[PDB]
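Below: one structure, written as structure tokens.
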Amino acid sequence: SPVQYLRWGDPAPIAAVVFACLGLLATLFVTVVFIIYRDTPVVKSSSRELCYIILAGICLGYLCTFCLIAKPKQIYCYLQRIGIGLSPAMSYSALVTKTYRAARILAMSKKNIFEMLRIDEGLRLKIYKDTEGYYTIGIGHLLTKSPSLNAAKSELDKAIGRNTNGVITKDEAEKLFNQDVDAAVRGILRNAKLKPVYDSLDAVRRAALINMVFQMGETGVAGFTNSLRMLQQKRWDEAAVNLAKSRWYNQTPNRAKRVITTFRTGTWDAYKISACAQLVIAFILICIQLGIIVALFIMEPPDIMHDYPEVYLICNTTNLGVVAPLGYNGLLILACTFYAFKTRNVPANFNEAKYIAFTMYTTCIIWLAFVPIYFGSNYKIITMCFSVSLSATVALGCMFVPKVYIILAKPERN
Ligand SMILES: CCCCCCCC/C=C\CCCCCCCC(=O)O
Ligand SMILES: CCCCCCCC/C=C\CCCCCCCC(=O)O
Ligand SMILES: CN1CC(=O)N=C1NC(=O)Nc1cccc(Cl)c1
């Protein structure tokens with residue numbers, strides 16, 4: 001009984017139980033909210049099937065402390081190794097399929113802007129010079145400002161990853177072009193005149209604004225004071241009429257007409273330009289962890305330590321019984337963090353990606369700090385209980401609590 005150890009002067013078992021119960025309660029509250037309000041734009045936008053797999057992992061995470069703090073029975077040593085290994089794998093492998101899809105969607109958004117300027121601005125697959133003698137390649141991607149041609153091929157190989165001999169491909173010029181777009185968006189966000197208009201426009205019309213920035217510069221796009229105000233108010237027809245009167249339209253009419261048409265429809269007509277698959281891949285990534293656990297059951301069978309007479313249940317789990325599923329879970333965390341950081345600025349689903357990236361930042365530090373803390377500890381059971389509950393609470397508090405707040409507290413925003 002955890003209450004017996006509390007009055008005896010040890011409040012660790014009773015504290016880990018309350019932690020797990022409160023976590024089970026909050027996990028129960030969060031899940032019911034997503035079941036009831038399943039048809040609301042906030043829940044319908046993200047992957048609903050993957051969230052139930054994440055919440056089930058968090059649920060099993062808090063349940064781990066009930067087999068760590070349990071009576072000396074044999075199946076609990078089996079459930080310990082099966083929960084401390086699978087419950088993180090369930091949450092992280094479902095989250096890696098969510099973050100992987102968010103990155104492929106983001107990569108496809110840059111494929112349509114690259115084809116936009118390949119037709120409008122041009123593209124060279126070998127090194128040239130711009131109007132001021134700076135070595136350049138691709139769609140105006142500056143390589144260096146040194147007069148040495150060997151210096152350009154050096155930076156080019158360092159940017160591509162192979163010996164190019166001064167020649168690249170369309171996919172390699174796109175890799176350099178994505179860096180120029182990221183630098184252009186930062187310049188627009190650092191501009192007081194273009195920042196509000198950029199935030200109101202959708203993904204397609206943002207590309208048309210960036211198209212104008214690449215042709216005329218940030219200070220040149222800021223000159224369309226009236227048209228930018230029309231685009232912000234979603235007066236597309238008025239903006240296209242006003243833009244067709246500009247000197248920019250009369251000097252390069254073949255290009256300005258396509259950018260203007262994009263502002264009109266919000267589509268790519270002026271230019272030539274799975275759900276069940278996520279559950280299967282997540283299911284495959286969970287069975288791999290389970291296969292590791294079952295394989296270690298056969299190598300190192302679970303057994304109750306000693307032949308004793310206690311609240312603490314000591315099993316014969318070795319380092320390999322811990323490190324092998326711990327390392328696989330770590331790989332799931334690295335992959336999650338890689339795609340979460342890659343999409344940290346994606347604003348879809350009420351900035352859902354911002355909260356996922358922050359969750360993986362804390363998860364890495366928590367899991368990294370766990371290795372020296374645990375394997376150097378003489379209270380491994382309790383340090384394991386709090387670690388699993390803390391890591392489960394991070395994912396539940398950072399990813400789901402903000403989404404539940406918007407549902408109940410901000411019904412009109414949703
Ligand atoms: C870069 C971010 C990393 C985040 C995940 C880290 C997870 C750590 C997982 C496995 C590392 C295992 C190290 C075990 C060393 C042996 C311990 C021992 O047996 O004494
Ligand atoms: C910002 C804080 C990050 C903390 C980083 C900690 C890095 C530890 C990760 C892996 C080290 C594994 C080496 C073996 C651990 C044995 C520890 C021990 O025996 O006490
Ligand atoms: C073994 N260790 C060391 C550590 O620091 N964390 C764990 N295990 C874990 O966190 N499992 C889990 C369970 C439910 C949800 C989530 Cl997100 C994670």
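Start at 1 and count along the chain as shown; that gives each residue its number.
Cβ from N, Cα, C; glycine included.
According to Swiss-Prot, the mutagenesis experiment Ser46 to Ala or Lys (Swiss-Prot position 613) carries this note: Increased constitutive signaling activity. Around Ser46 (mutagenesis position), a 10 Å sphere centred on its CB holds 17 further CB atoms from the protein chains shown.
Record note (Swiss-Prot), mutagenesis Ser47 to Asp (Swiss-Prot position 614): Decreased constitutive signaling activity. The unchanged residue is displayed. The C-beta environment of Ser47 (mutagenesis position), restricted to residues of the same chain at least 6 apart in sequence and closer than 8 Å, consists of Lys98, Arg101, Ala275, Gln278.
There are 23 other Cβ atoms within 10 Å of the Cβ belonging to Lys98 (mutagenesis position). Quoting Swiss-Prot on the mutagenesis of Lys98 to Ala (Swiss-Prot position 665): Increased constitutive signaling activity.
Experimental mutagenesis at this site is recorded by Swiss-Prot as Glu352 to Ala (Swiss-Prot position 770), annotated: Increased constitutive signaling activity. In this view, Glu352 (mutagenesis position) is surrounded by 19 other Cβ atoms within 10 Å of its Cβ, with every protein chain counted.
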C-alpha separation across unresolved stretch of 8 residues from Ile273 through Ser274, Å: 22
Rounded distance in angstrom between the Cα atoms of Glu352 (mutagenesis position) and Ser46 (mutagenesis position): 9
Spatial reach required of the 3 unmodelled residues, as Cα distance in Å from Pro309 to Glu310: 7
Assigned conformation of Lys98 (mutagenesis position) - DSSP reduced to three states: helix
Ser46 (mutagenesis position) - helix vs strand vs coil (DSSP): coil
